[PDB]
Structure formats: C-alpha cells, structure tokens
2 protein chains.
Amino acid sequence: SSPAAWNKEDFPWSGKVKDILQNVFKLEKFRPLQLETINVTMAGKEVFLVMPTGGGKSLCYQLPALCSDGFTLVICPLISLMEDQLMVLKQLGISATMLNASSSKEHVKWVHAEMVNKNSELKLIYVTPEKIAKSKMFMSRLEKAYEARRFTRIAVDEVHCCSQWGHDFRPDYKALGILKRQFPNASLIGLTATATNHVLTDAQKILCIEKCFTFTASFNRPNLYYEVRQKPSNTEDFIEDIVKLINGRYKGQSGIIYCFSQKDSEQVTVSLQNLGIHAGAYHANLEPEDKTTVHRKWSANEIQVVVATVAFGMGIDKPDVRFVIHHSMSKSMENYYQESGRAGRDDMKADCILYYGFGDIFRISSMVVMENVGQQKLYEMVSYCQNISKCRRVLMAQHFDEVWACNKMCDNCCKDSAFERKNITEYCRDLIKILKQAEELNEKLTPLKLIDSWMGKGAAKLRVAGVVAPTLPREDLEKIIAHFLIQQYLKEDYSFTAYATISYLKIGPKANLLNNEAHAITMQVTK
Amino acid sequence: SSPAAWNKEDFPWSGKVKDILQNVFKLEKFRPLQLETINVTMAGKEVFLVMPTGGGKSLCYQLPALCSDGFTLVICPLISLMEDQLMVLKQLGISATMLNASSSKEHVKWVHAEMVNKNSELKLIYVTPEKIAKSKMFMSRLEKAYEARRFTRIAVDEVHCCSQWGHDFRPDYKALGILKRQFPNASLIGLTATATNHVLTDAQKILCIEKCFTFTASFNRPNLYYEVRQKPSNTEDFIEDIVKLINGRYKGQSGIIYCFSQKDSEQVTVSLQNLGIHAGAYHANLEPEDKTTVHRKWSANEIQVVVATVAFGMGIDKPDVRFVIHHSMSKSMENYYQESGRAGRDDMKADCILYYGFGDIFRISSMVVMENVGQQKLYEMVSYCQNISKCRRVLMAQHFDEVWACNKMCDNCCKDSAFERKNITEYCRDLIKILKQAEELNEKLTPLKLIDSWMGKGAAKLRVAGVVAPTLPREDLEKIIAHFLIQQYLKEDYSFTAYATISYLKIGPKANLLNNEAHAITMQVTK
DNA sequence: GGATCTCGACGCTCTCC
DNA sequence: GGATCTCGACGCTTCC
Ligand SMILES: [Zn+2]
Ligand SMILES: [Zn+2]
C-alpha cells in the first residue's frame, strides 16, 4: 500500500498524537509524510523514510516514543548529532538519555537501571552502532527490557551508512541486523536524506527486514529563491559584485558563501574583511578552536557571513540564514541541494545564488578524478548551470526522479524571454580540427590553450588556418565548449603531475557522430 | 551706440522689411542681431556682424538689397559659397547673379548692362576679390553704377580673410580697401563667424573704414545637447557602442561622425557598412566625383551618416542633422563648435557627442606642431573634455569670452552627482621620478611607456622602485596624466622622424612648484 | 622609431570531508 | 607541467 492510505487521523492513537504534537512539541501541524510515517510506526510496522535534511525526520520517532510505555531506541553515528537532539528534547521537557564512549560510570549505571526500571520515564535512548556490536552488557539490558515489554521501538538514524554505495558508510552498521533478529516484535524506523533505491534495498537486507514501506518526501523548499549568475573573470570585480548584495538586499542579514578550496575561503574572507564585511572562514585544516569561534559568532549574528568549504555543514541548524552564495559550483546536485538547503530554515524567503565559472569545471573535474562517477556528477551540475529556460525546481526533481508549482521562485521562471535552438555544429567541427592538429603535433591542450587558438590567439603552431572565432564575448565561448564537453563530443583527459591533477581536452566519444555531415548540434539561446 | 538701440521696428523701412521677410524670404521672425544689423545697413552705416555659421548672416545684406534702389554688391572667396546662395535665391524668385573666372562672355556682357540699366531689377551681384583687383572693366561699370545711384551697398563675406591672424587668409582681400575709398556713399557690411578683435581691428584698416559698428551674436544654439563620453580602447567595441546609438535613439535620423584622419574615416565607414549602417566616407584626398556622390545621397537621406574629416564642412546647410558624433576630439574649441554646430539647423532637438580618448591628444598634438598656438588650442579642448561639473555651455562661453541658461541640455547639467577635490600630488612626484630616471638613462618615453612603467609594466629598466600605481582603471590614469600635461607639470617633446612626428612626455615648466614639499595638486571627482 | 607579435625564458603555486 | 613575465626578433602602420 501507499502513503495516502496513512494520511489519516482515523487511528486509535490519532488523539494522543495530534495532542502530543500540539502541546509537547509545540508544533501546530504535520509536514508532508510526517503524519503517514507516524501512523505506520504506531501501527507497529517497518518503514523507511527518505526526506531532505532539516525536513523534520526526528519528530517521526520521538513522538511515538512518547505515545508508548518505556523507550524508543535510537541508533545514531555521531555524538554531535545525538547531542543536537537531546538539547532539543531536554528543552521540551522530554526524558531522553544517550550513551557514549566517554560516558560516565554513574550515568551508564543509571541508564541500565532505567531500561528495566518499569517506572522509568526515560522515553528515548540514543546510542552508537559500536554499542550494539561491542557491548554484551547493553545487549542483555535490551533483552530484559524487550521481555518486560518496555522496549517496543527501534530508530536507526542515517540508515544509508549501511551500504557500500552510501557515501557515509560505517562498518558497525552491518552488525545492526541483529536487532530485528532478536527483537522481531520491536518495530523499526530507518531515516535518511541521501537514499538511492539500491542503498535502501541494501539497508533493508543488512537490517534483516521484509516487508517494508518506503516513503519519499519531496525535495522542495518553497521559500527558497534559486538563481545562477555568470561568474566574473576578474576576481576583484567578483568581490565588488558580492559586497553590493550583502550591503544592498542583504543588509544586516545572516548568510553563507561556499568555496571550492581552503585557499579560496581564506582569500575571499580577507578580501571582504578589507571592504567592511563581518566575514569568517571555515575549512577542515582550521584549528578546531577556530572552527568553533566562527560558529558561535555567526549563530549570534556578530559575524554576518561564513566563508566556508563543504566542511561547514554537519550539524548546522541556524534558522535565519537569508542567503547562501556559491562562489564556485558544488561537486554535485546532491551537494548543491544540501549545501543551499541550509538557507531559510525559518521558512521565510531566502536567496540561493550560484556563480558559474568555466574554469571551475576543471579544478573540480581534476579533483574528483578518483571518484567513479565524480565526473558524471560534475557534468550534471554543469548542465544545471547551463540551463536558461527550465525552472530550477523542475531540474532538481528530474534528479530525484520525482513526480514534478514554482511560483516565480527561481530566475528562469521570472524571465519573460523567449528562446530558440541555435546550431553550433561548425564551432565543434572547428574545435576538433584544432585538437586533431595538436595530437599530430603531440601537443596537449589545456582548456585555456584551446580557447586561445580558437580566438586566433595563443601559440601560433596551435592555430588552424581558416578557423575564425565569432565576435561573441568570452563567456559565450566558454559556454559553447562546456557544452561539447558534457555532451562528450569533447572529453577531459587528466594528467597527474608532481603536485597537481590537471585537465586537458580531447576529442570525445561522440565526435564520431559528426562523421554524419548532416549532423546537427544545437544550443538553446534567448530570442 | 549698442545693438539694443537698433532692436527697433521704428524706421521708415521697417514695414517694408517685415513684409519682405515674411512674404519674400518666407521667414516669420528675426534671429538675434538680424534686425539690428539690417537697420544699421539700411541707415547706410558701416557694420561688422560676428555670428555663428548657419546663424543667418546672409539675410542681413540680401534683404536690404531688396529694400533699396539698384543692387547690392557681394564679395565672396569661393565659387561654391556663391553658388550656394544663388540656388537659394533662384528658389526664392530673387534676381541675383554672379561673376566668375570661368564666366561666359555672353553672361559677362549681360551683367554690365544690368548694372547701369536704370530699370534693372537685378538686386545682388556676387564676385571674387580677384575681380576687384584684376578687372579694369568691372570697376568702371561699378563707377558708372555708383554714379547712377544704382549701387548703394557692399557685402564682404568672410571678412576675416583680410588678416594675418584669420585662418583662411586670402591675399586678394588686401586690395578691397579701394571700395570705400572710391565709393564712400555705398554702405559696407562685413560678415564672418571667425572673428578676433585683432582680426577685426585689421579688416577695418584694410577696408579703409572708420567709424564702424560691431555686432556679436551669441554662440548659443538652445536645441543642441552637449555630451562627452569616454572613448573605448577597443576599436571594435567602439564601433559596437556607436551602432547601438544609431539603431537606437537615432533610428532613421540623419547625422555626422567626425574623425581625426582620412584613414579613420575610411575604416569606420567600412566597419559600419559591414554592420548594416548606410555610412559614407568623406576626406580631402577623395576623388571629387566621390566627394560629390556622398553629399547628394546624404542630403537626400539615402545615406544616414557621413563619416568625415574636417574636409566635410564648408557649405553644409542641411537642416535635419539630428546628431554629430566626434570619433576623435577636434583641434580647438573653435573647430568643435563649428563642427558640432552643423547639427540641428532646423532648431529642433539634436545631439552632440564627443568621444574623448587619451591617445588622441598626441595624434592631434603631433600634427599641429607647426601651428604657433596649436598646442594651446588643443589643451583648451582637452580641458573641456576633462570637465565633469561645469555646464558645457558655461565652458564654451568662457572661450568666446562672452557674457554668459542651459536647461539640462548638457551631460553635466543633467548629473545629480556631487564632487570634491582629490589630491593627486604624489602621483605626479611618482611620474617625475620615472621621467628623471628615463633621461638619466638617455631614454625617451612615449606616453604609452610612461603609463606602463607607472603601472609596473613595460621594460623593467624603465620602472622605479617603490612606485606603485593605484588600483584605478586605466582610463583614470590617462586622465591624471592628461591633467598634469595641460597644467604643464608635464610637457610634450616632439621628435621628427623619416615619416612622422611623434610625441614624448617630459617634465614641464611647472614641475618646479613641487620643490615646495607642501605643494598640492588636486583634481575634481564625483562624491 | 613606436608598437603589436612570437619565441624560448625564468618565476611561482600545486583541489574537499 | 601550466600561466605569467621578460626579451630582443622582424614586419607593419597625421586635417582644411
Ligand atoms: Zn521556477
Ligand atoms: Zn549645461
């Protein structure tokens, strides 16, 4: 059966739920699938929930814990994620406890007592997967509690870590199949944002589950404005453009700038600091003292903007982030979605602005070279950046394979422009003439060298007679080349050097389609 | 007495005058000083009229001719200027005639008869000064005509040719003093646009005149919009900027582009032709078949724009010229006014746009090297181009030294900006450090070489340690250097070479003011 | 002679969690 | 190894 059959407040516990939500959580209504998922679990069945980060996954097992006798067991990989939740629960007045590596002997003793203590009001217990695999004592207390009917529910946070596809895999997550083996009458809930069908199918196996429901929540964050701008070639002009946003539409408001590297973050920070902006830097190499200093001042609005690498992400819940700017594109849609989704967690209007620069492809391509589908994921991101008609949300839904309602909340929906299919085939033929000549000369072309030759610039040996670039601006040429790349008419060829991975372009796999002289390459342009 | 005493329709001829204006000339009212000058001449007194070209000087002696017995004599240096007039008079039904070098025996015979024929209705005769000095026959007919009271008025066009200061001097204009000597009761009128007090003071002697009235018309053309834009470094970008005007604000309308040289003119023409514009080139070297070809089609609106050197100017009277663009600056304020003054001769709104480019100073500077006060005139032009606050009309009036009312009809009057005095002294000290070094190295610096060094570019020998240019754009640096030049803190130095005169910059006469370490150089900037 | 071009040339910096 | 920098190389390019 489907979720719709569970969007119902028909159940013997619908009163107890609407009530706990409204008064214990102080929430007024259910977000999508939240009602449905609680019903399934209250119905004591197995369910997987796929829902964006910050979407409110936590509610869906914390609330059941409270509508039952005893506790709900919660499996969670990081101590910080657990501490995140318990603060919230302590503040709500809910009895929750967790256990650690560094947990106090007094605290462990008390927990053990509470689990079998029939009088315990402790309703949620958080533990790491190590505790399941490497504690005989804890397993025995769980067994006693299960037998005393005080233990009716299992929550597994971040269930994707089970799989060898799941880009956060953890060995200890493989032992967790023991739970439904030992506790078949304890219902299990699995939670994640990052769920491929074959990662869920595997977690379902690892955990020794069947049958199972799978509920997938939509990606959409309706208050978010999505825009892609051209990234300026000049780095000081790029800075000047930014300060004008922060001091114009975003004056006084909190926000984030995401950068490609740690150096990018340090440079841009300084640059903004000099121009008046209260900006702070966050990357992995940072002394963790400084990692914390920055979060504190930013969450407290002393700093207006954090300039950071992807290392700034885990456990960010600040609600009034009004803008997220991407100084460079992310490695993937999944990272972008995830990186930009930290904006507007107060559900009020917020801006998400990505600066697309040709050069950035190759810095990233080179970097994710060791990733199986690193390149494939990058090229998908580039194609987003290249799109000028399609609604930005329409493009995201294609990625999640979701049944795609924007209401002018992305740059392309606000355009009044028309479009048409421009035939750019000859530019490609022309560029392949250049590359063909280069190998006949045993010459390697960086993307820079190709463009120069096309423009009739660069080393004269690398130029091809009768090839004239059009009098289009450079950024248009960059877009035409990016196009052939991702279309694989061209391809990257990496070279590994003493210190760096660098990218070169070559005739790609699809160049043989041009053997058809009637072949047509078209690109959408404004009318 | 002054012109005001003559701005009056009190006279025995005024009724006849107003009537001839409206019903013969088809004109409704008098332009400034037109009334005053006619009155003086009708009263049989001597008057010099100084009035902008196209202001209507011709009316002021043609109309009296008709309000008098017999004919008015007109002295005119070019056959084209005479023919210009005669076409117009023929079109008005006025009996006018002229005499020439290539004049027919039949035509000469008939004229002599009309002059003494008491019944003649021939009211205007045009001749060259050659005719006065080198024709015994014509002078005798004049004498006979003067004695028969059929010859009451003398007009001398372009009276400035008399003087050794008037930049169109003609030797034959020195013989013309015989006229008031022989014909003291014929009144004389002198017309010119280009009149200095010492050119007037000289013509009054040559012509054997005293006393005399001098009426000076104001330069002002209330319908003209005056703007200075920055000229782009890229010449293809400069073309692109122009086409957007021509196809934008000036779509369908007639105009002129003025260029420094013939090559500039040929190039820009081709450049525009390729981009759809019906543009035509006019310079002195052109075969006169093509000189003529271009005027016909332009006047007939087949050509939208003439792209020309100063060679396109003498005898232009097209009324619906809606824009004049200066591709490069003129040699002098006097040339600019006159060149730009060809716009909007229908008195309806018209645009006058000058593209100021640093390099052009020196292209122009080098060429007028042989002119006494060429440079001084250029620097006056540069100082106009450099002004960002003052009303464009205010700056011009200072040049004609006239008692200066723009009504937002110049770019600077339309600005809402404020301004301030920026101290740029250290920049001068820094550039003088570079030049001192250059001469200590027996190196000559072109202006290009100076900027590069200042910018930390160019040949490394030519750079000075601890001299950092500011991070201002190049065009701003160009302006700072232009500023010191005309202020003579810097000066030009010309070198004569096989084929060309080239300019170098050197420390100028005013650099000794910086011996004062408290000395201050300031430049006006926007706030 | 000034000025754009082209060639080897020497000078730096070398990607996330 | 890829851009930037720096150099002498030869070839080309003043109104009415
Ligand atoms: Zn949209
Ligand atoms: Zn003004």
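Numbers in chain A come straight from Swiss-Prot, and the residues shown are 63-466, 470-592, in order.
How was it done? The header gives X-ray crystallography, 3.4 Å.
Backbone N, Cα and C atoms are what each Cβ position is placed from, and that goes for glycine too.
Annotation note: A:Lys91 (ATP binding site) sits in a coil segment as assigned by DSSP. Other Cβ atoms within 10 Å of the Cβ of A:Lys91 (ATP binding site) number 9 in total over all chains. Sequence annotations record features per position, and here Swiss-Prot assigns ATP binding site to A:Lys91, A:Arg93, A:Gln96, A:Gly116, A:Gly118, A:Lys119, A:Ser120.
The mutagenesis experiment A:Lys119 to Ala is recorded by Swiss-Prot, whose note states: Abrogates helicase activity. Listed in sequence order, the residues of the same chain lying 6 or more apart from A:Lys119 (mutagenesis position) and placing their CB within less than 8 Å of its CB are A:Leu111, A:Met113, A:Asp219, A:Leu253, A:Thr254, A:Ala255.
According to Swiss-Prot, the feature active site maps to A:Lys119.
Among the features that Swiss-Prot reports, domain 'Helicase C-terminal' is placed at A:300-451, with the record citing sequence analysis.
According to Swiss-Prot, the Zn(2+) binding site annotation covers A:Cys453, A:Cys471, A:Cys475, A:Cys478. Non-local neighbourhood of A:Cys475 (Zn(2+) binding site): A:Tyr287, A:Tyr288, A:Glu289, A:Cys453, A:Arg454, A:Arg455, each in the same chain, at least six residues away, with C-beta under 8 Å from its C-beta.
Secondary structure from DSSP puts A:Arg528 (mutagenesis position) in coil. The Cβ neighbour count for A:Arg528 (mutagenesis position), using a 10 Å radius over every protein chain in view, is 16. Swiss-Prot gives this note for the published mutagenesis A:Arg528 to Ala: Reduced DNA unwinding and branch migration on Holliday junctions, small change in DNA annealing.
Recorded in Swiss-Prot as a mutagenesis result, A:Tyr564 to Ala carries the remark: Nearly complete loss of DNA fork unwinding, retains ATPase activity (in a 49-616 residue fragment). On its own chain, A:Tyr564 (mutagenesis position) has no residue at least 6 apart in sequence with a Cβ closer than 8 Å to its own Cβ.
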Conformational class of A:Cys475 (Zn(2+) binding site) under the three-state DSSP mapping = strand
Request  = Name the one residue among A:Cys471, A:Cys478, A:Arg528 whose Cα is closest in three-dimensional space to that of A:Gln96 (ATP binding site); these are the recorded positions.
outcome  = A:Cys471
Note = Among A:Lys91, A:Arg93, A:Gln96, A:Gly116, A:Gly118, A:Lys119, A:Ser120, which the record lists as binding ATP, the farthest-apart pair of C-alpha atoms sits at a distance in angstrom of 16
Ask   = Taking the Cα atoms as reference points, how far is A:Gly118 (ATP binding site) from A:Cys478 (Zn(2+) binding site) in Å?
value = 28
Key: Cβ-based neighbourhood (8 Å from the centroid) of the Zn(2+) site, residues A:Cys453, A:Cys471, A:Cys475, A:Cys478 excluded   = A:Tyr288, A:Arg454, A:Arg455, A:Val456, A:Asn472, A:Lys473, A:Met474, A:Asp476, A:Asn477, A:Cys479
Request  = Based on Cα distances to A:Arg93 (ATP binding site), point out the closest of the recorded positions A:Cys471, A:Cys478, A:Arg528.
outcome  = A:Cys471
Rounded Cα separation (Å) that holds between A:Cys478 (Zn(2+) binding site) and A:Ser120 (ATP binding site) = 34
Remark   = Same-chain residues at least 6 apart in sequence with Cβ under 8 Å of the Cβ of A:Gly116 (ATP binding site), in sequence order, are A:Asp379, A:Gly403, A:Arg404, A:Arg407
Ask   = Given the binding-site residues A:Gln96, A:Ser120, which one is most crowded in terms of C-beta atoms within 10 angstroms?
value = A:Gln96
Inquiry  = When you rank A:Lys91, A:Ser120, A:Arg528 by Cα distance to A:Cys471 (Zn(2+) binding site), which of the recorded positions ends up on top as the closest?
reply    = A:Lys91
Task = Using a Cβ cut-off of under 6 Å to any atom of ligand 1, determine which of the recorded positions A:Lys91, A:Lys119, A:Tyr564 qualify.
result = none
Note = Unmodelled stretch of 3 residues flanked by A:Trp466 and A:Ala470; CA-CA distance (Å, integer) comes out at 8
